[PDB]
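Have a look at the structure below before the remarks.
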Amino acid sequence: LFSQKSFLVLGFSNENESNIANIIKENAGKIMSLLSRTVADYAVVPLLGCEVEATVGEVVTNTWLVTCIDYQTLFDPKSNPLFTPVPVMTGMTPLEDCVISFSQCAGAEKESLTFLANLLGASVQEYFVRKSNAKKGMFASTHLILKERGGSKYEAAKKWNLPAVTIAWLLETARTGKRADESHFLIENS
Amino acid sequence: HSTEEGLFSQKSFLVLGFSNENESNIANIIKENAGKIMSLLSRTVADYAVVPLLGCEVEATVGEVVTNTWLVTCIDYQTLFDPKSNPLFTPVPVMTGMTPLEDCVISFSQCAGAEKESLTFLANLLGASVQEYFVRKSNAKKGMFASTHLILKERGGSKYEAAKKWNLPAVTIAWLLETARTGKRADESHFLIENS
Amino acid sequence: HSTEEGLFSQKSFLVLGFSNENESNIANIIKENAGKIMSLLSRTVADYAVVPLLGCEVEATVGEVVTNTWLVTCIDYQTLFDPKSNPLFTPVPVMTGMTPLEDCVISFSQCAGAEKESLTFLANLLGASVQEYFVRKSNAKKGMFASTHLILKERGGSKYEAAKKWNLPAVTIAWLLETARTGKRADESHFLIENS
Amino acid sequence: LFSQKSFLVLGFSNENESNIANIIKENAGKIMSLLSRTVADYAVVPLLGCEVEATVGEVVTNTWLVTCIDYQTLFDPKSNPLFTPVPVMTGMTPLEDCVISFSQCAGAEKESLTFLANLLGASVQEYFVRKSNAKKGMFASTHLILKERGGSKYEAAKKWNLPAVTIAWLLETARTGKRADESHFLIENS
Amino acid sequence: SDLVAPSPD
Amino acid sequence: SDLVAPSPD
């Protein structure tokens, strides 16, 4: 799949670096050296970015790599904001009182979105609920994050009058360190 | 973009160099946006010192020296602008006593609010008249004076097209700031809006 | 909507009741928009007397008595608003010395600029605190206080929905003005944003 | 005052190190070198402690130094828990919903106690109040921390039914990362 | 119910 | 009052 493409792997622990290089080699890509050979076609970095000391082809995230392999398609890094480093105001937790459930998100995308929500202080629950329940251990949700009008959770947000917002809502919150105004990002206005 | 988030939550400010009236007005605006006001005798270093557009003395250590122009602009757009992103957000260097724009008449385009108010202050300090409307001919009956210069930020808009059509100079804000900084009327040809 | 038309072309103004600083600031703003400034000893009747929000003495005949809130609002939107279309454009009746809103905390929605500044002045005069952000719980660490009342103009928007969701009173500007006029905290139930 | 005593200064920025060495020299103490001379009588370290690589006489905090100079008395480092490194469970904020006012605390002691309260997430207000007030910008207090039965704030805590607790309460909270039970540390039981 | 289930996959 | 003041020093 990745035949004739070359990669640097940067910013990871020793173990995770070796793991990502191996996935790359299975899809026919080649892995390069420190003080490096030639400029690599792609540099794979962590989701929040890191130092990129060499001129490189495209700075991409491990989220991009796994999504390309999962759908066996070479996605443009510009087609999804999680395929390139995500700006995060360090140390800011603007969602500390929020409870998020995601809809229409899968795989690596869902993993990364969950990482970001927790980093900003929100708690993420697989199930979307309107009333806390001590016995089943679920808390009422404050936000639905999704992609399209539609689905079980969409309808629930409408019945329960809870905001159902686009992914852009979370990325803008991360970028600024302040809770974005949900009312500028409603799924209903998309 | 901030709903019901406090703009200055957990930030602290000194306010220095203003009149009693503006001091209370600035403290009051800061507090409405969740900021804290510190004392002259306070224990610690404030996050910000808020000062006049041309600056004043800041003797106590503070995090960043910023102007009320910065303060008010942030509060108006509920956005935390970087103080370095616009030269009017930190004290503006002015050669005191020079009036190099004394025969000029300026209209601004694409400037609104607090930014516009401060740019107008500067043009008047350098001796120019500022007119709200952009016209090419004085008209005594209607009380309007022709503008000599348009200052703006980007190509586009009614006053931009009017300045090309009437062949009057359209320059960046830097032109005005550069003139104030040096005390000599700067060269318009380095600042044409068309070159950018 | 006015290009390069002068906003106040052919209109004349007296400015009364302000400090020296605000007097020069108001005269300067009027002149930037082509208005004329008349003398205390002038021959004729000015089109407008510009006065403070709560008014002052107007002994000479003038066309209409208007507040700087009206002035500034007109200049900011390059629109000639009718002074009767908003009660803050002409002097506002205030029972002097009453603080009926002393335990209240107000946030405004759909008010910006000059209007918002004057409404905030009035709420502070009646003894209330005004907070920029609309929140339901005080949070000491973040320096934010819960608001007790939302004042707004129309149904809709983030703070409106938040006031319904948290079940806090959402009232028209009239509520605040009516309280000031009478010196007694008015009944919120006559002013619910939902009834209109 | 500190005639014939010698000191290492460790763990500080360059500026703060030079500042502390100067205070020491004014009270006739001597300042030692890296890979060091002899074992110093005292090592001055930050409040939360730091690495102490050399055998030294007594590990003491800058809080101890200033308190000794303020009362012109050479206090035993063991006489107050702020004179030696304070155990802090790193990253823990057990007091995040608390509002503290201090009584009977002054100078360096009050500064250090305030540092610790904020580090654990509490907000500290100079004035002790029972009702939040938006206009004067004061929030209701949850805790009084003090030393003795007595004083204005003591009496207020009783009238308002707020816990008035010993300093031990705060140090134990810091040490464990969990909010200590106020009822084990009441000033009334001291 | 009061409780909306997963995105099963 | 409802509000006890500092330890002024």
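Here chain A follows Swiss-Prot for its numbers: 552-741, in order, are the residues you see.
Structure method, as recorded: X-ray crystallography, 3.5 Å.
Cβ coordinates come from backbone N, Cα and C, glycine included.
Among the features that Swiss-Prot reports, domain 'BRCT 5' is placed at A:641-738.
Under the three-state DSSP scheme, A:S564 (mutagenesis position) falls in the coil class. For A:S564 (mutagenesis position), the Cβ neighbour count at a 10 Å cut-off comes to 8, with all displayed protein chains included. Quoted from Swiss-Prot, the note on mutagenesis experiment A:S564 to A is: Does not affect interaction with MDC1.
A:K704 to A appears in Swiss-Prot as a mutagenesis experiment; the accompanying note says: Decreased interaction with MDC1. Does not affect interaction with phosphorylated HTATSF1. Every protein chain shown contributes to the tally, and the Cβ of A:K704 (mutagenesis position) ends up with 24 other Cβ atoms within 10 Å. DSSP assigns A:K704 (mutagenesis position) to a helix.
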For this session: Compute the C-alpha separation of A:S564 (mutagenesis position) from A:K704 (mutagenesis position), stating it in Å without decimals.
Result: 37
Exercise. Per DSSP, what is the residue count of the domain 'BRCT 5' (A:641-738) in each of helix, strand and coil?
Worked result: 36 helix, 16 strand, 46 coil
